Protein chains: 2
Amino acid sequence: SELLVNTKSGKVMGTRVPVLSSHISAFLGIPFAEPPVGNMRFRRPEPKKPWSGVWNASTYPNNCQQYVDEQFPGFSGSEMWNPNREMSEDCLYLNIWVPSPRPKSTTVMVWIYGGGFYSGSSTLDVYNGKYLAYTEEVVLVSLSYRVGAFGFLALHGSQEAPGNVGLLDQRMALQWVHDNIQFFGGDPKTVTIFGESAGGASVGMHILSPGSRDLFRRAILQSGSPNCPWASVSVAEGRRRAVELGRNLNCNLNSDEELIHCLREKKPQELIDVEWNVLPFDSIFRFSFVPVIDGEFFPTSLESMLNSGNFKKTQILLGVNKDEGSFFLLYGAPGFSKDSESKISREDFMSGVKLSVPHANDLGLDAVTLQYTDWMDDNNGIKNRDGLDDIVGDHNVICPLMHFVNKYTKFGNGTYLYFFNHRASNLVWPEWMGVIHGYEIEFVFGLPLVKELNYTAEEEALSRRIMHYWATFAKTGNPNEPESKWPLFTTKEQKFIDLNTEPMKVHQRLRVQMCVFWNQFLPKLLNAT
Amino acid sequence: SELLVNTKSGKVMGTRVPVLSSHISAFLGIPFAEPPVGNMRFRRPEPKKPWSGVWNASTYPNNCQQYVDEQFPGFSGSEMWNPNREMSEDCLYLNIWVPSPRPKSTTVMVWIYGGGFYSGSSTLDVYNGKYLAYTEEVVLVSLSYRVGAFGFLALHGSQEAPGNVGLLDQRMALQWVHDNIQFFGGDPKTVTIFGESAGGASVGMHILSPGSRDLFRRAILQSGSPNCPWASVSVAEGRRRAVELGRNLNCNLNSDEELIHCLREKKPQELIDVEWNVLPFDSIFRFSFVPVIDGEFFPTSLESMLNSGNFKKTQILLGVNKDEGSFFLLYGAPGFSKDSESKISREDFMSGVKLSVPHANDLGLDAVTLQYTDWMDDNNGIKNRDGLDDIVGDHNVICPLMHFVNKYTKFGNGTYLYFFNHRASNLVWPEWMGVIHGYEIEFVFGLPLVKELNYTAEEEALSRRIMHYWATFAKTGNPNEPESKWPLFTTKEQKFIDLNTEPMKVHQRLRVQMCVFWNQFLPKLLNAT
Ligand SMILES: *[C@@H]1O[C@H](CO)[C@@H](O[C@H]2O[C@H](CO)[C@@H](O)[C@H](O)[C@H]2NC(C)=O)[C@H](O)[C@H]1NC(C)=O
Ligand SMILES: C/C=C1\[C@@H]2C=C(C)C[C@@]1(N)c1ccc(=O)[nH]c1C2
Ligand SMILES: C/C=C1\[C@@H]2C=C(C)C[C@@]1(N)c1ccc(=O)[nH]c1C2
Ligand SMILES: *[C@@H]1O[C@H](CO)[C@@H](O)[C@H](O)[C@H]1NC(C)=O
Ligand SMILES: *[C@@H]1O[C@H](CO)[C@@H](O)[C@H](O)[C@H]1NC(C)=O
Ligand SMILES: *[C@@H]1O[C@H](CO)[C@@H](O)[C@H](O)[C@H]1NC(C)=O
Ligand SMILES: *[C@@H]1O[C@H](CO)[C@@H](O)[C@H](O)[C@H]1NC(C)=O
């Protein structure tokens, strides 16, 4: 039967799912690791022990334990991102959408979700892979990995909580795909990993880490880079946050063994309740438990790895959205509100700058403020709001990604850069937020093709165009069909294209003026002072 | 006789001079101090001893000893600024143009020339006061003062070469005007001092210095402010440069007395020959012997004086030209030439930045470079050239002046700001230089009214308009006739007007973006690092 697949770990039974007046196969909730529960919490993952009989893969699995966004109860804009399945530490499963009839050896795409390493679910409606798998004839896989303390508590030197285990979960899923995707009709030698936000940083981290490189062929990074200021911490900071977490739960802090034991006896929600109390600074776009530069998963600092060309050399396709920063200003910066135009006063602007660049001294803050202020109209509420939006987006997403693309392109085999600037016609978030962080995902996964979702014909066309770009790239290493051509990004010309409902346009040096400030000047200033 | 005036110092005989098909009286070469020759070199000036008989004031006096510009022999563009009379240390004289018939008590304007405190002559063709005196019915006076080492060698603590003596020469001339202008038909209670470049800085210095304040009523500053980075040095730097000058002339440096004695035995040209060798840095728009913050002429630092409102409170009219920096880049920056378009490479740009901000460390240089570079087109020769032009103009003239105007306006009785951006149709300097430092002078002095000079009718109209603005301001403290109105500059609105052949336009916050960088950010950065 088409819904029955025998893998190296055992047999799995899928289910037929309808999609755009047709059907395909779906194998949901396939385990790729032993449940990281009990004495295994914080530990590196273990491969799932093979099973006898048939594994029922007809329904979505549980979501990992995580902070749940309750800032706007009942509001779909924020709740569509929250876990939509019961949460549980027993959450290491993957999902696969397979075209019908089953392919023999087709292109494979593996999705990595990414809410700042503290949130994410492979089961969100916006991650339904049936549309992409069906439309582009690719085997679509979505994995999962532990987030929050569960996946990133780091007490370097300890083997019980070494850190980066959430990344290792991802790696184990990729290993499983590499070993078994052939049985689902996928070609294990043509696997493209792609993710957004922390998922985008994750993709880049697998490109960097020696132990992950051989597990995939190509990569796509959306609004996220491995070198993002929020994507990793030093072994020392990781340890500090781990100890501080223990302090919040009245744990014995005499030894790593004492701390870990205590943390393992706590219920999942107890860790989540105090998770945010360990951040070192009052800030936005900063998360508590994230990957650590340990000398193992990451041999050396990310910058020296990028500079020496110490990473997987292949083709990459990546880009950013127009207003990456708006979402984070809304959730934490004074003056912003979901139901107002959020015009910002000169004072809230300064408070925003402080929250946006927590690690900066006064001179650094002045440099930022000067760089983003229109001194011929410094009290313009809209300009202050948009200025902060750009500050947060440039610092946390765009400029770190541009640094990565320029460093990578020097050794890579092909780079394609995009700038997504289309605001969906059916967004429920206010207009001032613009093209929000994470909102290119629905186009990548083809939601606009679903009539009931109220997208415009132009948006459906955009989705199809993006899906075909992503799938063609995954298949050939070039988004262009062998129409206007998406030029290759080169060190010299640095071309990129815009992704919107208007006729494609090619541009050059994406926000270069600002990124030179964030990538070259500010770091030098903070280091000299 | 109309050409005979009895002053408190003796009788003087003037001469009738033709002007625009008419005539007026001119009393040229009137001495206001004892010749600062011999043992008086470097000393404070002494009042001229009264004389018996009639002083022949029919011809221009000698010009003070100074460096002579030979960068373009035979070229009028540069030579029209060189001394046009024999040079001599016996140069402390003033010139007066009086309307005919002689007024009884009319508005007085005193011009102060200013080539970086190292050059200047009251006899230049562009300083002919007959046009302004005649056209506006004002008594026009042009004074003189020692420049170079002769007027500013400073060995603080010594009474033989205390420094600032060139400023004291100016003061003595103003004292003479205050005491005797009534006999020429001028009203000593309505004297406006005005000057350009170092002359503009001088005007501001008389506004600041307690001992000069009571000698005039109003002030006009053109392309120069007292706080300019090149307008003054500390007592320590002044001493260092004085000693270094002695070192260049093989002087005994055991004591101030030894050094001064040696310097006084040297011929004037010997000091001038090595004058430029004492600068501390390789730089442009920096001069060797300039005013010193001595605690006497200047009670305290200029900034604390400006901040505490410790200065003469009256009305001021001041402004700048569009391309203040071009002239200095041409004479000293790599890549610039008088006969080429001077497109600058990225490397010469960096060399230019270094020469423009000599006192800055590498971080400071990077900040400047970043601020003036268009990173979407960093190798554009014209943009690099224009960028350097702006850097030099903003740092040395415009931003220091804007800082002065904002500090002054807080305590002053009325401020009028202008931005001169008309390039004369008959300039012989290349087009890339634009509206050059010092080129608004010919319009202020009315040269365009002279047909033989080949100006356009529109330029004649502009000159008349400017002359009437200057004279009406000198007379009433308001440039506007009791036509489009020149708005008052206020701390709040910060309005100013443009001066060109096009219909007057009012603007706000003159180059505020750049000046915040130069006046607030860069100083803070250099101080923190
Ligand atoms: C990506 O790598 C390929 C192969 O390493 C580059 O193309 C090569 O194609 C052949 C090998 O398969 C060689 O014979 C060619 O010489 C080589 N291409 C050239 C002209 O050097 C390809 O250029 C790389 N693409 C990018 C964008 O770097
Ligand atoms: C940085 C946090 C994110 C990102 C964007 C949004 C809108 C919500 C978020 N919590 C989230 C939640 C779940 C998820 O899968 N991705 C993301 C990406
Ligand atoms: C800073 C030096 C200057 C200024 C502008 C020019 C063009 C020449 C200059 N040497 C000069 C020479 C004589 C003079 O009277 N003024 C000036 C003003
Ligand atoms: C598991 O499979 C059975 C059929 O064997 C069926 O009830 C359903 O698809 C799954 N059970 C659940 C989770 O309801
Ligand atoms: C489409 O529009 C209807 C009615 O306006 C609305 O109720 C519905 O929520 C929209 N579609 C979606 C995304 O549910
Ligand atoms: C000085 O005055 C005399 C007349 O007394 C006359 O020769 C001329 O105006 C002046 N002399 C000079 C400098 O030629
Ligand atoms: C006016 O033009 C003539 C002829 O073109 C030129 O020789 C002269 O120099 C100009 N006028 C001046 C400033 O001398």
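Numbers in chain A come straight from Swiss-Prot, and the residues shown are 25-506, 510-556, in order.
Quick check of the header: X-ray crystallography, 2.1 Å.
The backbone N, Cα and C atoms fix where each Cβ goes, and this holds for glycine too.
Secondary structure at A:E220 (mutagenesis position), taken from DSSP and collapsed to helix, strand or coil, is strand. A 10 Å cutoff on Cβ-Cβ distances gives A:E220 (mutagenesis position) a total of 29 other Cβ atoms nearby, all chains included. The note that Swiss-Prot attaches to the published mutagenesis A:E220 to Q or D is: Decrease in activity.
Looking at Swiss-Prot, the entry for mutagenesis of A:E220 to H says: Loss of activity.
One entry in Swiss-Prot concerns the mutagenesis experiment A:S221 to C. Its note says: Loss of activity. Residue density at A:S221 (mutagenesis position): 28 other Cβ atoms are found within 10 A of its Cβ, drawing on all protein chains shown.
Experimental mutagenesis is annotated in Swiss-Prot for A:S221 to V, with the remark: Loss of activity.
If you look up Swiss-Prot, you'll see A:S221 marked as active site, acyl-ester intermediate.
The 10 Å shell around the Cβ of A:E348 (active site, charge relay system) contains 28 further Cβ atoms across the protein chains shown. Feature annotation from Swiss-Prot assigns active site, charge relay system to A:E348 (among others).
Reduced to three states, the DSSP call for A:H446 (mutagenesis position) is coil. For A:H446 (mutagenesis position), the same-chain residues lying six or more positions away in sequence with a CB closer than 8 A to its CB are A:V459, A:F467, A:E483, A:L486, A:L526, A:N527, A:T528. Quoted from Swiss-Prot, the note on mutagenesis experiment A:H446 to Q is: Almost no loss of activity.
In this structure, A:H461 (active site, charge relay system) belongs to neither helix nor strand by DSSP; it is coil. The Cβ of A:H461 (active site, charge relay system) has A:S221, A:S247, A:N345, A:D347, A:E348, A:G349, A:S350, A:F351, A:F352, A:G417, A:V421 as same-chain neighbours under 8 Å, each 6 or more residues away in sequence. The active site, charge relay system annotation in Swiss-Prot covers A:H461 (among others).
Candidate recorded positions: A:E220, A:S221, A:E348, A:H446, A:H461. Not one of them has a Cβ under 6 Å from ligand 3. By the rule that a residue counts when its Cβ sits under 6 Å from some atom of ligand 2, the recorded positions A:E348, A:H446, A:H461 yield A:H461.
For the gap of 3 residues left open between A:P506 and A:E510, the distance from one Cα atom to the other is 10 Å. Checking the recorded positions A:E220, A:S221, A:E348, A:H446, A:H461 against ligand 6, none has a C-beta less than 6 Å from an atom of that molecule. According to DSSP, A:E348 (active site, charge relay system) is assigned to coil rather than to any helix or strand.
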